[PDB]
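**Student:** Got a structure for you, questions after.
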Amino acid sequence: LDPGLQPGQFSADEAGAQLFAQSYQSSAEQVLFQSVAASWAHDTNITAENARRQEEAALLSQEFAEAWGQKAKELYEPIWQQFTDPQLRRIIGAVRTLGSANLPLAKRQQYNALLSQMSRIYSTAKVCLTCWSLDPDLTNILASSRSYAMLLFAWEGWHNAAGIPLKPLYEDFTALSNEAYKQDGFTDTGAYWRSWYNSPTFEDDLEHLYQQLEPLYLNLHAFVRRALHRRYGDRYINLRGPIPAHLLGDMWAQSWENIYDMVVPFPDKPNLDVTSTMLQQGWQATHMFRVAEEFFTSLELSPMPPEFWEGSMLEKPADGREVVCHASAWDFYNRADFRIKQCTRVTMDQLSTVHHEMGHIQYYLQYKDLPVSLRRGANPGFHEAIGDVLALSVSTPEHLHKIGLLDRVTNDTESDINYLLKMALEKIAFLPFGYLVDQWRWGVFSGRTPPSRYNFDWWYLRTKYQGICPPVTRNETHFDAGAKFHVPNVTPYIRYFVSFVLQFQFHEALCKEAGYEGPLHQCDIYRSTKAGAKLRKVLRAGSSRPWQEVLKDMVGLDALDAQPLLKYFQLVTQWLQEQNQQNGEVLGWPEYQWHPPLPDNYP
Ligand SMILES: *[C@@H]1O[C@H](CO[C@@H]2O[C@@H](C)[C@@H](O)[C@@H](O)[C@@H]2O)[C@@H](O[C@@H]2O[C@H](CO)[C@@H](O)[C@H](O)[C@H]2NC(C)=O)[C@H](O)[C@H]1NC(C)=O
Ligand SMILES: CCC[C@H](N[C@@H](C)C(=O)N1[C@H](C(=O)O)C[C@@H]2CCCC[C@@H]21)C(=O)O
Ligand SMILES: *[C@@H]1O[C@H](CO)[C@@H](O)[C@H](O)[C@H]1NC(C)=O
Ligand SMILES: *[C@@H]1O[C@H](CO)[C@@H](O)[C@H](O)[C@H]1NC(C)=O
Ligand SMILES: [Cl-]
Ligand SMILES: [Zn+2]
């Protein structure tokens, strides 16, 4: 470790720890910057040489974290917890957690290389026979093909191509990750991930939320299953069984927006999916990002700085070059550089993804002046909810009218149901998936799910929560979890479930602050400077305060609460129940063993 980056001497008391944290912050920004910069260079240009550089940078980060971590322990182990300064305890608590820097050097290299190889396999995997990429080719097929055989070819092809080679690497990664975090005092990596919520009853609290939400999902599922049955027939759709996992518009069946045209209750009302209008009008990536920015500035939040426009990658590069297409928002930790990397396509769901990613950036802009350790959301679910809350206003027919994407205006019960059903396809359908992913991973980290049961336990959870089944046979050579970006990229997932509840709590509070006084689902906070000020206080706080207190100031309650979500969806919840009863549906999938046959000439 370069001399200028190494820790000096500090007295063993709160006054020294303040000087320590300031010296740390000088050197940390340089170290974070080089790490993020090397990751950027790799992820926008996947080559062997860029992976090598990234590995070296990660290694430097570890040397940094070890030196400053072990000094923090040496001086403040017995006493950091009793510091008067809450911000300082949070800083010292972060610096003392070494993570992968607890591993000896040879295992650090192995860990760094596994992350790099797993990333590569996911982002370069192809389906052949002339080769399709995930983004855009398979994405587009899952979205818009209504051919059972074509969808199956894409689904199976992707799961096989990405999952199978990841399996041996993921096993080695899990063992190293656990060994690392066990030296920080955690029973397993999952226990560390959960510690971010700073709640002793986190798992129970989440289970209690899911219990309230489950009926909404069961009714949506049943209604959609019926529509699919009318399309695909009795051979491929079982009205008492799980839905084949490739038919819901998305590779992971995680949001069902893309099958909106098959399930729309009242097709004579305005067409609420404005993708065809965006194409018809010649929208490009750059317009999408400008439109999102202007929402932010309408609230008197910050514009994207020059550095964002100059540095970002907003389209898939046309020179063939390999990139990580999965959308992400980047803080370089120098208070100047912030970027989005997205292989943007011109669709309505991409418009929401653009807002999601710009949400992250906005967080980074508002807390950039905090100590590095505090540059994060109050919890990870907060960071995930910011852009989604704005996108709730954007997708309102009223708002779409104002930005020229929906010519016809209507305010009637049928139009309301169409809108709420579309939003349910996006939000309610996702809930089981958001909850299940880390239940899977927590099991793997704890050792409840050994390699020999990775796929069996994955599909157990997929069926249990989503009520889907694999459309071809799977065995433990398959590693279907590995075909979802966040697993090889080691990104936690429970944040999204938290986000999907929290965003409706935020929505409710911001609407009320805006002075709006109609139905919650018709609220648009566009141009509300007051809503903007309330959101700004959250973003500026970073992780400097407990998330429960931040939530209380914002929404008036110190806990996650499903009631705002329930209220938002109330009309369609009631409608869907009524539709399902009158059609005599079975709620759930009691033929839990059922799988569809292979199509006649498959492949
Ligand atoms: C769309 O219409 C709803 C329905 O409410 C109307 O109430 C009267 C204003 C009258 O127009 C009736 O035909 C409808 O029943 C509007 O919501 C109401 O808004 C007022 C004040 O903004 C509020 O006090 C009411 O409680 C609201 N209605 C209820 C009970 O939900 C709504 O504002 C209209 N939305 C748009 C996008 O124009
Ligand atoms: C490294 C994390 C990237 C991630 N990228 C997005 C596209 C993402 O993976 N997700 C999650 C997903 O796509 O699995 C769901 C989440 C809900 C709204 C839109 C997409 C959001 C993010 O910015 O959280
Ligand atoms: C991609 O990386 C290679 C080396 O790995 C480098 O020489 C090349 O310039 C990069 N491509 C672009 C255009 O960024
Ligand atoms: C798993 O499935 C594939 C194809 O369906 C097959 O080749 C393989 O032998 C199966 N069993 C094992 C033990 O992997
Ligand atoms: Cl998380
Ligand atoms: Zn996100």
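Just so it is clear, chain A uses Swiss-Prot numbers, and the residues here are 30-158, 164-637, in order.
Header lists the method as X-ray crystallography, 2.0 Å.
Every residue, even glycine, has its Cβ placed from backbone N, Cα and C.
Pulled the feature table from Swiss-Prot, pasting it below:
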type	residues	note
ACT_SITE	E391	active site, proton acceptor 1
ACT_SITE	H520	active site, proton donor 1
BINDING	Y231, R529	chloride 1 binding site
BINDING	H390, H394, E418	Zn(2+) 1 binding site
MUTAGEN	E391 to D	Abolished peptidase activity, leading to increased levels of amyloid-beta; when associated with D-989
MUTAGEN	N445 to D	In Ndom123456 mutant; abolished dipeptidyl carboxypeptidase activity; when associated with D-318 and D-445. In Ndom1234569 mutant; does not affect dipeptidyl carboxypeptidase activity; when associated with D-318
MUTAGEN	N509 to D	In Ndom123456 mutant; abolished dipeptidyl carboxypeptidase activity; when associated with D-318 and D-445
MUTAGEN	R529 to Q	Abolished dependence to chloride, leading to reduced peptidyl dipeptidase activity
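Show me how these features fit into the structure around them.
**Tutor:** Sequence-distant contacts of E391 (mutagenesis position), defined as residues of its own chain at least six apart whose C-beta falls under 8 angstroms from its C-beta, comprise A361, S362, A363, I374, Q376, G421.
Around the Cβ of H520 (active site, proton donor 1), the same chain contributes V471, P526, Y527, each under 8 angstroms and 6 or more positions distant in sequence.
Sequence-distant neighbours of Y231 (chloride 1 binding site) (same chain, 6+ residues apart, CB-CB distance under 8 A): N413, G415, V532, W581.
DSSP gives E418 (Zn(2+) 1 binding site) a helix state. All protein chains shown were included, and the count of other CB atoms within 10 Å of the CB of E418 (Zn(2+) 1 binding site) stands at 23.
The DSSP secondary structure for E391 (mutagenesis position) is helix.
According to DSSP, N445 (mutagenesis position) sits in a coil region rather than a helix or strand. Remark: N445 (mutagenesis position) has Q556 as non-local neighbours, by Cβ distance under 8 Å and separation of at least 6 in sequence.
Residue density at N509 (mutagenesis position): 7 other Cβ atoms are found within 10 A of its Cβ, drawing on all protein chains shown.
In this structure, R529 (mutagenesis position) is part of a helix by DSSP.
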**Student:** Write out the long-range same-chain contacts of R529 (mutagenesis position), meaning residues 6 or more apart in sequence whose Cβ is under 8 Å from its Cβ.
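**Tutor:** Result: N413, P414, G415, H417, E418.
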**Student:** Report, in whole Å, the straight Cα-to-Cα distance of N509 (mutagenesis position) from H390 (Zn(2+) 1 binding site).
**Tutor:** 36
**Student:** Which whole-number value in Å describes the distance between the Cα atoms of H394 (Zn(2+) 1 binding site) and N509 (mutagenesis position)?
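**Tutor:** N509 (mutagenesis position) has its Cα 38 Å from the Cα of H394 (Zn(2+) 1 binding site).
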**Student:** Of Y231, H390, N445, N509, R529, listed as recorded positions, which ones have a Cβ less than 6 Å away from ligand 2?
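**Tutor:** From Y231, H390, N445, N509, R529, counting a Cβ under 6 Å from ligand 2 as near, the near ones are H390.
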**Student:** Take the mean position of the Cβ atoms of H390, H394, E418, the recorded Zn(2+) 1 site. Which other residues of that chain put their Cβ within 8 Å of it?
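**Tutor:** So the extra residues in range turn out to be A363, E391, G393, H417, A419, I420, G421, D422, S533.
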**Student:** Taking a cut-off of under 6 Å between Cβ and any atom of ligand 1, tell me which of the recorded positions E391, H394, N445, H520 pass.
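**Tutor:** Correct list: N445.
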